[PDB]
Number of protein chains: 2
Amino acid sequence: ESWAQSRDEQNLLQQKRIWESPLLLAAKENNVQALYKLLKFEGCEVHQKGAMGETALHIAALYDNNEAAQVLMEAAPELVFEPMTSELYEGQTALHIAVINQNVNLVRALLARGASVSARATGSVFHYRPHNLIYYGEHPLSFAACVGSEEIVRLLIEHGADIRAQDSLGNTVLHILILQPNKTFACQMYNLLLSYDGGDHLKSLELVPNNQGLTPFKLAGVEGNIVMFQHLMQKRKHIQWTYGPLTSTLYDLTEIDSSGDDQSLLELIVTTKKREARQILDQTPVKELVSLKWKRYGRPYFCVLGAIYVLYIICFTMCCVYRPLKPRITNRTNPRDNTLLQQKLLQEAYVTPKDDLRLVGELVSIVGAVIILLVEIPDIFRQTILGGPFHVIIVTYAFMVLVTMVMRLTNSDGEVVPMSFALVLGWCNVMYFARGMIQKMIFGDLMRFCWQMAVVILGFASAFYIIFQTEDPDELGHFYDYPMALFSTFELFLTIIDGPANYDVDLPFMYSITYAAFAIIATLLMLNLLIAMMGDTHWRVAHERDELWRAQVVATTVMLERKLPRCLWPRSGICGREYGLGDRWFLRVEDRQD
Amino acid sequence: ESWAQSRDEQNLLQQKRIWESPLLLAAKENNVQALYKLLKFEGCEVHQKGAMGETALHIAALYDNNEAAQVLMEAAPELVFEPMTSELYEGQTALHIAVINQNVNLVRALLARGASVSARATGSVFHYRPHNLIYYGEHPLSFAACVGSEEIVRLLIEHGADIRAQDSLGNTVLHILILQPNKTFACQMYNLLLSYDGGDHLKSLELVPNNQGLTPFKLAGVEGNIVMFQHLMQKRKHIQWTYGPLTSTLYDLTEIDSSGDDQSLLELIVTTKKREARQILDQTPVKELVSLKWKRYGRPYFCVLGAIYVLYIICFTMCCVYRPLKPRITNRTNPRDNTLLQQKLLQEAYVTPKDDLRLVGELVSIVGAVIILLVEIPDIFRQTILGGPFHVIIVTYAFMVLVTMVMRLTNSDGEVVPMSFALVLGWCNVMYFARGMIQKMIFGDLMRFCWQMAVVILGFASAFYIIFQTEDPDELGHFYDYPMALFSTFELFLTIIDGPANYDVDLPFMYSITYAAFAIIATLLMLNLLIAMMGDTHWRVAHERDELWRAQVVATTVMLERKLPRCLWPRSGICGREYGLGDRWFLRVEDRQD
Ligand SMILES: C[C@@H]1NC(=O)N[C@@H]1CCCCCC(=O)O
Ligand SMILES: C[C@@H]1NC(=O)N[C@@H]1CCCCCC(=O)O
Ligand SMILES: [Gd]
Ligand SMILES: [Gd]
């Protein structure tokens, strides 16, 4: 039923065969005299494959038995080429085991016998899986780079190790170094592998991308390797001049911004689930980038698009507060008086006196809903909430408006259930537009509550109004007109009014549902306020409160750059073509030092 | 559409012209042989202005190319005098670039050729703007002082550098040092520039004020430079005697207190938006000052003025609780019974039995409102809330009282809307008078809540009473008389009473507005209490809670010293005239050392 049990069963099974096979046992214990008393007379199987398809040399290489390994090579030099014939270690040679163990003399001897420096260890243990503690790759050169042994690295290059070699996952020796825990020390090894590159501008090793379309520089950002990212940044920044403390450095800004449909560091950071990758935006070439993208273009277009959405939702409620109308007509208010409806449905509701003002208003609510779907539906085909569930709500709001239209033209009785959902989904999606020390942050987070509060009540008071605009105000008239309805709901937002409560009669199916959602949102905002009031002052967790919002702003800034056309929102940085720099866009960033 | 893009475009444009111009390129790369192969045959333009109006020497000075700069000076000595003819660096000479780079040999050579030590670099990059990383000034002497190179400082003084020189912003070399980040090291440079002063008591360099009326000593306080402030304080304090550990030092206390209409350190600290400047009050010459100003004179006059305001507001409500009276008269309570008013308006309300007791009370409410305007309106002409929005509320309260008077004499029906606003604005402005370890601070902040609570209810219960004194107590009688009204509102302050809630009838326009403000203030005080209960115990943020109140007390102490006459509130410190000290007021401060 599992897999980890198998390899745990095999390692125990391996030590069994070593304990049984006297050749393998002598290769483990480095019993030199027992190898001569076994290989010359009475010759035993020397190509003896153990439990993991290992030769006697593989066991002599696992335990760094140089004396025992040299006897196994002089009596049978063909053991050097032999790889592990198992499934867990398919491809691993005696050289791979000697490289990771940093056995320079055994590596020197294995290379002297002519070991393959291009052997791919494609075994299941060497995979990049969470159940494998190390990921070094496949080639023995890739092993030497990860163990930090610069001596074996160059010693393998001298015997024809291809640095351009990629594993099953399309990772070069450079990609794998970035996926190593020792970040500060891998920078030293990374520069060693680069020195053996072809030296030509074309076919560079740092440009060879991952199988998932990630150059090593780009992979460092997505993986959140801060030390590798800053190191690789040194090779793509030019210091313009030195003016005392000022150091105007010109950054590359090539693989850090968008033209790639999906290839761009910014998009890969805001859409990845990796918590460590969020720190990459904050680096000295990137933090200047998104800060310029939000000060200009970003913030104004977000509030311009906001004011357009505030007007589009207040118009939808303008057509709801004055919904269509005939009183009950039916005597159904006499039997089963528990239902006191004065239901209102309307078809030749063409009769126009002030009804065309709402009709053109209802037409705005329709043409705006399809436009919402014309910018979100073609976008789902090409989904990570960093930046708020605004997209999940904006598509379900337009769905309720279309259902209300489908509700219309058929004269259905349940015209309230799909229309009321659009009121809360339309308003509470406005509070997402709130993206525009402990003192001002308490006040800063308090203004988010004051914005999120007034938005919630304006969506539930308009809802509760429709829920009891048809019903009778004789009993339970908490929302008999709009001005009240807002005031009742506002007090209901603080639990001052006892909640529309009535059990003699019955009240529509939507009140027992809409009021249930209103009671939960009211406490979560008041719980999120307390955390915004205490979490802001407790400790520097206000920073943790802080870059989550900053990352939400960066995630929103990248969102506004995808759908907006090229005529608006010009490209960041400065193009290089005349003034001479080759048509990449560079960012001029200067810093003072103290 | 921006400006930072331009200079980013120009620096890229600069490197283009350097890359193109072989003379400028040779000046950058220090190509000595390429300068001789360009200047002697085949002579090229040597006065070649680059992209930023720079000469070949300016480029040879930017990159510290001494060998290349000396060839450009021997073949064309007129390049030394030439300044940058650009807009970004208008005025910068080859000496300015050699001073900041601390190139002593190039500075020695430029001075030997006779470079202007008084050249003002008035370029746009050298401005004191937030988009400029450094502000050093204009003169090359001011550059040497900011880079900490005391060798170039004296070397420039030897060639006639004027220390008395001011930039466009009227800043001497001393003002600029205070605006430098390296505070601990600028104190060393500051004493060097003072040694070259005229040595005369008159025309001292430390007395030359800013263009915005700030001596360097005064600027250190407004800017919050603690290291410079304590350093400059050493020269204006005299140790009276040494008595073992005791060291009675006599402080100057001249530029730290008021006679200057607006010139005084205290006023400049409490009115500036700079958060760092608040720490200056707390220094050892200033913290003793405001502490003496608040123990005596400050605290008593604040509570005396408080008790006068408590009586002035309780008298205004005394005339409201017994407002004027005729019942409805009209049959309008029969049709549209939704309005159950028993409206009360009165003109020959002269008829006097107990009505003169209120008339003289109404006369107090008028003569007091104009006095409030006679001490605040002439003060707005000569506005920062540090110390609470008491001034913003005290002027709008007196505005409502005057409107109520204008409401009167015309027999208007809306006599409640402007009168009720004065009840909450009159009381809730009292809680501002609350300025009078974790244990006693929890109790200290709890007594602020107990004071702010009882003040809010006494303003809203009196309001809610007037809102329903005219209305009918048959239905919704939460405030039928004053003793109740207080009790209902008190319970309403804790959300125990369901809130005056009624939907059958209608209730005046002021209840749906006054009760909305009452529900928000009730939760903010209870939210501010929780933070006062947890924030006080969490960590030493109670100190952060702490000096904000202390600064509010200091801001209030300076407020009480401006309007009070000279006969009250004597001047701080002790005058020097006979006993011999020259008519400045000194503060005697002694300290013990351990
Ligand atoms: C010890 C085993 N014997 C052997 O000859 N090779 C194996 C080496 C084990 C390394 C497993 C690496 C991994 O966890 O992926
Ligand atoms: C490098 C430029 N070339 C040059 O000849 N002078 C400039 C010096 C730049 C300093 C900008 C100072 C500031 O940021 O205000
Ligand atoms: Gd009833
Ligand atoms: Gd009744």
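Note that chain B is numbered according to Swiss-Prot, with residues 67-448, 457-510, 520-677 shown in order.
Method on record in the header is X-ray crystallography, 3.8 Å.
Cβ atoms here come from the backbone N, Cα and C positions, even for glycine.
A sphere of 10 angstroms centred on the C-beta of B:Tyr201 (mutagenesis position) encloses 17 other C-beta atoms. Swiss-Prot documents B:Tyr201 to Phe as a published mutagenesis change and attaches the note Prevents up-regulation of the channel by phosphorylation; when associated with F-202.
B:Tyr202 to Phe appears in Swiss-Prot as a published mutagenesis result, with the remark: Prevents up-regulation of the channel by phosphorylation; when associated with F-201. For B:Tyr202 (mutagenesis position), applying a Cβ distance below 8 Å and a minimum sequence separation of six or more within one chain yields B:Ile166, B:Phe192, B:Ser208, B:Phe209, B:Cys212, B:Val213, B:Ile242. B:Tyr202 (mutagenesis position) falls within neither a helix nor a strand when secondary structure is assigned with DSSP, and so counts as coil.
Secondary structure at B:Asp581 (Ca(2+) binding site), taken from DSSP and collapsed to helix, strand or coil, is coil. In the structure as shown, the Cβ atom of B:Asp581 (Ca(2+) binding site) sits within 10 Å of 15 other Cβ atoms. If you look up Swiss-Prot, you'll see B:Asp581 marked as Ca(2+) binding site.
B:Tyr201 (mutagenesis position) sits 62 Å from B:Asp581 (Ca(2+) binding site), taking the C-alpha atoms as the reference points.
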